[PDB]
Amino acid sequence: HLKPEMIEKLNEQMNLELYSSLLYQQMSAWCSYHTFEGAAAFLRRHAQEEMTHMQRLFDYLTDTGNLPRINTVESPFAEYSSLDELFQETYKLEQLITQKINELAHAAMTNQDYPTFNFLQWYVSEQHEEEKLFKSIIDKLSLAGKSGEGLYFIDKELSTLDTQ
Amino acid sequence: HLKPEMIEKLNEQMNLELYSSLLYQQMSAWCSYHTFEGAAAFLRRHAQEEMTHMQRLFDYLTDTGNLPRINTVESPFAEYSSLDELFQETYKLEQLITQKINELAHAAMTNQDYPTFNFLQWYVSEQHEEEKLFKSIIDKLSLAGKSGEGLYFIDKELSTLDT
Amino acid sequence: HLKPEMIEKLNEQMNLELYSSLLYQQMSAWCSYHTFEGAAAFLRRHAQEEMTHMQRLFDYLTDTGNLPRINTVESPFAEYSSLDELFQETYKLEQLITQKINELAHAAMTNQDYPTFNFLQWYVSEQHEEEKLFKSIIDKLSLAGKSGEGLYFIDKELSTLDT
Amino acid sequence: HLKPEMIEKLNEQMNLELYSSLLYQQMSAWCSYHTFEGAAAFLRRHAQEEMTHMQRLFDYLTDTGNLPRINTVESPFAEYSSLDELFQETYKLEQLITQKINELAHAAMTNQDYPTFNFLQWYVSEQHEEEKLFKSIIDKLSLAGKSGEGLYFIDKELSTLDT
Amino acid sequence: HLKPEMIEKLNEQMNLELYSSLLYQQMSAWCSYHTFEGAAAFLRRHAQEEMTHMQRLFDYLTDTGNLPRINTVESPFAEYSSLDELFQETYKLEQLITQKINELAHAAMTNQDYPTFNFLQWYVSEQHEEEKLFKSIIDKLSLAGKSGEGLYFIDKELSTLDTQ
Amino acid sequence: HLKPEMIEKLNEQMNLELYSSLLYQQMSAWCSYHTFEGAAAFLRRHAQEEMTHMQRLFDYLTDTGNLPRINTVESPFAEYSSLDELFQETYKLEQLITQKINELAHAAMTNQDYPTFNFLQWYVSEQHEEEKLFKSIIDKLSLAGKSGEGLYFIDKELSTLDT
Amino acid sequence: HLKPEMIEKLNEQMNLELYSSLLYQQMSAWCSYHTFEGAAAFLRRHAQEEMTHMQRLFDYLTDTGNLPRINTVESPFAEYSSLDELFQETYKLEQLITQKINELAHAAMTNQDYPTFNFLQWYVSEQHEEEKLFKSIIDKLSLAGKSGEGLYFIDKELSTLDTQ
């Protein structure tokens, strides 16, 4: 009893959360391969977090009598020139996700779908936290990332970052 | 480190496990949509388990100096005519995984890759457990799955199976 | 404080929740009378839950300087041809409540009543949970409700459902 | 010590108990193969119990200065047309054991072997409990065993019966 | 989905483990009859251990969709001239069992049956332990077994041997 | 018992592990003398670890009715130009140890010595972990090892690494 | 600091303790091969003890600014005609160690090396314990070691000797 438009938008965001999980997972291999073991462990944990975001959309869709649908997932494989460029990409992905959540909420308002607007609030709030988390990592690299010694400590901080 | 043939079969297996995870995820949606909430909960738990099979291959690739590559995943989306057909498919999928693992083990032997052969034993053993679990569900469905009532109870058992 | 239109839709919703409580109470009598004691126990618990939905609207009206008014309640008394028809009706009632809440939320927006919009989110969220609970009971009845035996078991599940 | 006739009937009974253990073991294989995993688990536990009946006769023979002799055991392998036929056979086997014990008790009396008569009371009493357990399983199968669904539930009960 | 050859080999080893249980049980009567109560108790416990080896093959066969089959079991009855000869026989039985496990593993390799090769590893490892256990008993008898006083202490050590 | 070839390769690997222990021990002195006390502590702990590797082979040889032989061990003493060079040598040594273990596993398979192949699995698995550990130290030195300050921290991390 | 003479005698002594470790280890295999498993265990534990005596010297040398040096270690492999003869050899070795420690102590006095004389007191005291331990084993053997039965008991004792 959601409108088809909203069902699909929700469904697409579910797929986006899935992609993001796999992108973070893939990025963790780049890190491991380039010796950034602590950044690898943060990314792997973050990948798992994103699956949780996926499952939550998946559950909203099944609970409203819909059939979520996992679409083709493009390969997340990429090359990065530095640890710094990899985290620039994570931050831009999180900004895209934020923007798609804003579009979903706007569409929910325009369609007068108050259940979905309310459901989305969890994501509005989480994306705020995500952008702070990923911006703080860029800010660390900016400040201390210009030597191997600096990278070595940031890598250590990443090994346990956000496990409060 | 490892031979090109081994790296490639490992990487392909890691992708098959990822696919399996998503297929179980997708099937649990089919189950919720058709009111089998227990089966859905079991499929969802099992999706997560398959992800850990993926990760263990991912971590062996990275630990051996290689860069695991998550390839494009085909949509797991499908139609099933019955819960029974859906679990037939899970069992076939698990027999395919069993077979690819055995092929990987045999490649390891013939390439004299003892570290890989040893790594794979975890999968040989897990696949023995996977096939019993999925076959036993099919057996439940053969025995008691021909009425709503039976499905009802099987669905309930599935809601806590293997927990 | 609040606009006349908002006070009135709130007050009407408070009365709909009261009615819902009594209707569930009345249905639990139909269930006891027809030997479905489990369904009766579940309906009785749910009647109490609906009363708390009533009270929360009552308390928001009073907290905003208004005097909530319990209007005459129509008799919830009715005949049902089956336990299945009875639960069809509970689900329709819950979809009607969902719809009135969404109308109330929309009125809140268009009146730029942000305190009321915020108060209503508790109901939007509760109604999402109500519809799943009632739909799942209907699904149980579709699957296993066509024999005495199935009803027996469904009745037993209902006796502890959502506790 | 004991008379030749007593030593021999004891030794034969010890072999019948061994055979019974293996027959229950073998039946549990038939049950697993046909998907009755609960019945299989119960048969397997019961096989172990029959082994302890064997051992107690073994230990009485040795304690009385005799050398117990495990004779050749016939293959317990067989085909059954149904789980019901299989449990019919367990019950017949248990009635045969009951009868051989009673013959042994009577031989003990007529040989004025009071130590043996006293030793055998453990078996008289155990056989009373064995026949109730096996008869009750047959009764479950008569009552609810005519559908997949019933078998399903009976199988589940068997998985924890007498534990 | 195991090959018939492997199913039968597994099945035969199951029967061998069963025989061995009954042989140990039978040997314990010889011991009791000849007053070696402690050796009797070790043998009875070992007989139970061998049944466990049987059940494990039995379970692998049922779990792979096969029907294990208990065959005719020959009588284990024998005469022994001494406690020492009885333990020579236990050691040779364990060497036979070891060899049949090696043949089963070789056949598994040749057939490319990696599940069965992996299953058999438990037995490769156990048989290593078994041969040490039974060799140590022969070594005790060799060293201290030549008098009744010696036999009396070895019999006492046997009464609680391998119950760690 | 085992074949002469297997006995000899096992004995030679026992000796290689012993040598490795003493090399780590000697390298720890180089590190102490050049003020890398944390590196020295890690190397001392690892020398003890390699001693356990030696023992497990010694014990397999004795348990199989053989007589292990500790051969003459050449002095492990050497000059290192840097801490980075020393750790490059430890990694090369672990690679050699891994390769010998793989040649031993191979010889076991082709001699059909399944007991030894099984025994060697512990080493296959251990050498996988040894290589990850020693490669990670060289990776730390590569990232952070180019200033006294960086060496200072790596040395700290090494003082408790892998405990 | 440390005079050359002292550094050398200390390093030699480190190497003798390393040799003694390996000799005890090699002797345990002899015991194992001849079925004296309790003796083998004792010697394996004692080879570990000697290694700690090696390490304590190693650390004294490094702590005084020297570079201890592990020299070539000659094969400890030997034939022993009996368990008794093997323990006669361990006793003689321990007397040699005692004597080398006393020569080191004397060298430390002659050279006015009070730090080293102090360091060596651990060894003086230890070697007094070592000699009692290995003498007591020979004394068990001369008393009860002339029958297989006697040997079986001493072997049992050896299996847990010196463990608290």
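Numbers here mean position along the shown chain, with the first residue as 1.
Quick check of the header: X-ray crystallography, 2.2 Å.
Heads up, the Cβ atoms here are built off N, Cα and C, so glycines get one too.
Secondary structure at G:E17 (mutagenesis position), taken from DSSP and collapsed to helix, strand or coil, is helix. The Fe cation 1 binding site annotation in Swiss-Prot covers G:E17, G:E50, G:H53.
Positions annotated as Fe cation 3 binding site by Swiss-Prot: G:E49, G:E126, G:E130. Other Cβ atoms within 10 Å of the Cβ of G:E126 (mutagenesis position) number 17 in total over all chains.
In sequence order, G:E17, G:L18, G:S20, G:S21, G:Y24 make up the list of same-chain residues 6 or more apart from G:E50 (Fe cation 1 binding site) whose Cβ falls under 8 Å from its Cβ. Residues or ranges marked as Fe cation 2 binding site in Swiss-Prot: G:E50, G:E94, G:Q127, G:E130.
The 10 Å shell around the Cβ of G:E17 (mutagenesis position) contains 21 further Cβ atoms across the protein chains shown. What Swiss-Prot notes for the published mutagenesis of G:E17 to A is this: Initially 100-fold slower Fe(2+) oxidation rate.
In three-state terms derived from DSSP, G:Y24 (mutagenesis position) belongs to a helical segment. Around the Cβ of G:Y24 (mutagenesis position), the number of neighbouring Cβ atoms within 10 Å comes to 22. Listed in Swiss-Prot as a mutagenesis experiment, G:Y24 to F is described as follows: Initially reduces Fe(2+)/O(2) stoichiometry from 3.1 to 2.2.
Quoted from Swiss-Prot, the note on the mutagenesis of G:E49 to A is: Initially reduces Fe(2+)/O(2) stoichiometry from ~3 to ~2. DSSP assigns G:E49 (mutagenesis position) to a helical segment in the three-state reduction.
Around G:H53 (mutagenesis position), taking its Cβ as the centre, 23 other Cβ atoms fall within 10 Å, counting all chains. G:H53 to A appears in Swiss-Prot as a mutagenesis experiment; the accompanying note says: Initially 6000-fold slower Fe(2+) oxidation rate.
Here the residue is the original one, while Swiss-Prot reports the published mutagenesis G:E94 to A with the comment Initially 200-fold slower Fe(2+) oxidation rate. In sequence order, G:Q127, G:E130, G:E131, G:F134 constitute the residues six or more apart from G:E94 (mutagenesis position) in its chain with CB-CB distances below 8 Å. DSSP assigns G:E94 (mutagenesis position) to a helix in the three-state reduction.
Looking at Swiss-Prot, the entry for mutagenesis of G:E126 to A says: Initially reduces Fe(2+)/O(2) stoichiometry from ~3 to ~2. Taken residue by residue with DSSP, G:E126 (mutagenesis position) is part of a helix.
Experimental mutagenesis at this site is recorded by Swiss-Prot as G:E130 to A, annotated: Initially reduces Fe(2+)/O(2) stoichiometry from ~3 to ~2.
Within 10 Å of the C-beta of G:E130 (mutagenesis position) there are 23 other C-beta atoms, taking all protein chains into account.
In this view, G:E49 (mutagenesis position) is surrounded by 16 other Cβ atoms within 10 Å of its Cβ, with every protein chain counted. Each residue in G:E50, G:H53, G:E94, G:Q127, G:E129, G:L133 lies on the same chain as G:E49, G:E126, G:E130 and has a C-beta within 8 Å of the C-beta centroid of that Fe cation 3 site, without being one of the site residues. G:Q127 (Fe cation 2 binding site) is surrounded by 19 other CB atoms, counting those within 10 A of its CB over all protein chains shown. Reported as a whole number, the C-alpha separation between G:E126 (mutagenesis position) and G:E49 (mutagenesis position) equals 11 Å.
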